[PDB]
Amino acid sequence: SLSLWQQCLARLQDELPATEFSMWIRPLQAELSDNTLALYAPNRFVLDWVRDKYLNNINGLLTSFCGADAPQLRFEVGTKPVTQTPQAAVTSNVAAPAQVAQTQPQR
């Protein structure tokens, strides 16, 4: 019924008139990990900012809710990066030893 993010928002808007959070969260995408509220922003700037105020607020609530269950928060820039490149290699080897020959008889 209720989601961490949602609560975090209302809590921040209820704790104080600070509506800024609504600007540094609306365009962002929060992710619940059953105990970790991540935040997806278009850049790192927003993250630092949000983690500056939002964090404090959220944390206070997480503990104020239960304390022994107070989860954590995460921050990142959009979705993870992408990878895709070729691969190859080459090797070699050369050799050609020898062995002297002699008997050296006696008398």
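Quick note: numbers on chain A are straight from Swiss-Prot, i.e. 2-108, in order.
This deposition comes from solution NMR.
Cβ atoms here come from the backbone N, Cα and C positions, even for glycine.
In Swiss-Prot, a published mutagenesis experiment is listed as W6 to A, annotated Unable to initiate replication from oriC or oriV, no self-oligomerization, binds DNA normally, no change in ATPase or ATP affinity, cannot load DnaB helicase. A sphere of 10 angstroms centred on the C-beta of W6 (mutagenesis position) encloses 18 other C-beta atoms. Annotation note: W6 (mutagenesis position) sits in a helical segment as assigned by DSSP.
For the mutagenesis result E21 to A, the note given in Swiss-Prot is Inactive for DNA replication in vivo, wild-type affinity for ADP and ATP, does not load DnaB helicase. A 10 Å cutoff on Cβ-Cβ distances gives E21 (mutagenesis position) a total of 14 other Cβ atoms nearby, all chains included.
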